[PDB]
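Note sheet for the following structure.
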Amino acid sequence: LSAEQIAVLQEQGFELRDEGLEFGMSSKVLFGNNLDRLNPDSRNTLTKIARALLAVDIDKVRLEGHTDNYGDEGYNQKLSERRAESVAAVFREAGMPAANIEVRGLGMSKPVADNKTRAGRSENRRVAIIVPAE
Amino acid sequence: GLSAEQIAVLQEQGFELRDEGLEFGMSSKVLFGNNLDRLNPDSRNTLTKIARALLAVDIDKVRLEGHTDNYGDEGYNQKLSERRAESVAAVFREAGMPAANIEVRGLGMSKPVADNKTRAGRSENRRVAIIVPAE
């Protein structure tokens, strides 16, 4: 729960939540037309975030993958896992140990917008980077 | 338009003789593991190393061909195979090869190198081929 860490997190773009601090990127930004391969630029943005967080000795990051509710529920479950794993590999490659990374795929079960509209579904397809408080 | 010094490097990189070119093949199991089109870190490094070796001897053209087995939707499979050959292309672009010198094809299920009757014959069919043509 340290204090100086927040200044980096916020400067990294994290926002405040109950569990801790969270930063989100849409799957459109992260992967474009790919399945779970990150596009080079997003990988670089992520690498920079991973290194800023390591630098202030963050204890844990949790990566949570999400989809909208369009398509097979099981495939969407697995796709959200693989996409959160792609973000997690960026953290490992930047030097964070596996033991300090948790990965979850949520599928369609934790939406942040209305799946009625094409834009709401694009919002719901995302990976969240969470720094828990405890 | 191909040289002996180019051959020496292709061989030690693991390329083999084929019609009108040289080819290096890896299974989707080794390149991607459990992933969709993201390469495992160790296979990405292996591919980077090959790409550097071919750029060093100024390889003018590379073609990348993605294949699947026959299980599941033929449409998804062709998309999958295209996306997985594109994953290999991006390694070659990052290592310095121009986009113009790279040709990416997903052949889906259409060109199998094993039977597909067996789980092992299917895994073999899941693959990407790195083709250095002669002309």
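The residues of chain B that appear here are 34-168 by Swiss-Prot count, in order.
Method of determination (from the header): X-ray crystallography, 2.2 Å.
Quick reminder: no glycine exception, Cβ is built from N, Cα and C everywhere.
According to Swiss-Prot, the experimentally introduced change B:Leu43 to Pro is described as follows: Is predominantly a monomer. Shows a much higher peptidoglycan-binding affinity. Forms a stable complex with YfiR. The Cβ of B:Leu43 (mutagenesis position) has 25 neighbouring Cβ atoms from other residues within 10 Å, across all protein chains displayed.
Classification of B:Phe48 (mutagenesis position) by DSSP places it in coil, neither helical nor stranded. For B:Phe48 (mutagenesis position), the same-chain residues 6+ apart in sequence whose C-beta sits under 8 angstroms from its C-beta are B:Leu55, B:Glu56, B:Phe57, B:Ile163, B:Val165. Quoted from Swiss-Prot, the note on the mutagenesis of B:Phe48 to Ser is: Exists as a mixture of monomer and dimer in solution. Crystallizes as a dimer.
Under its mutagenesis annotations, Swiss-Prot gives B:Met59 to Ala the following note: Weakens but does not abolish the interaction with YfiR. In the three-state DSSP scheme, B:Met59 (mutagenesis position) falls into the strand class. Annotation for B:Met59 (mutagenesis position): same-chain Cβ neighbours under 8 Å, separated by at least 6 residues, are B:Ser76, B:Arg160, B:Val161, B:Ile163.
A C-beta separation below 8 Å, combined with a sequence spacing of at least six in one chain, links B:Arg96 (mutagenesis position) to B:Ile135, B:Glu136, B:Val137, B:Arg138, B:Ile163, B:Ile164, B:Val165, B:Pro166. In Swiss-Prot, the entry for mutagenesis B:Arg96 to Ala states: Weakens but does not abolish the interaction with YfiR. The structure shown retains the original residue.
For B:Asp102 (mutagenesis position), the same-chain residues 6+ apart in sequence whose C-beta sits under 8 angstroms from its C-beta are B:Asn110, B:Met142, B:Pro145, B:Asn149, B:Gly154, B:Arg155, B:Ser156, B:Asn158, B:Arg159. Record note (Swiss-Prot) on the mutagenesis of B:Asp102 to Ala: Cannot sequester YfiR at the outer membrane; when associated with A-105.
Secondary structure at B:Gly105 (mutagenesis position), as computed by DSSP, is coil. Cβ neighbour count for B:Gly105 (mutagenesis position): 11 (other Cβ atoms within 10 Å of its Cβ, all protein chains included). A mutagenesis experiment is reported in Swiss-Prot for this position, B:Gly105 to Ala, and the note states: Cannot sequester YfiR at the outer membrane; when associated with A-102.
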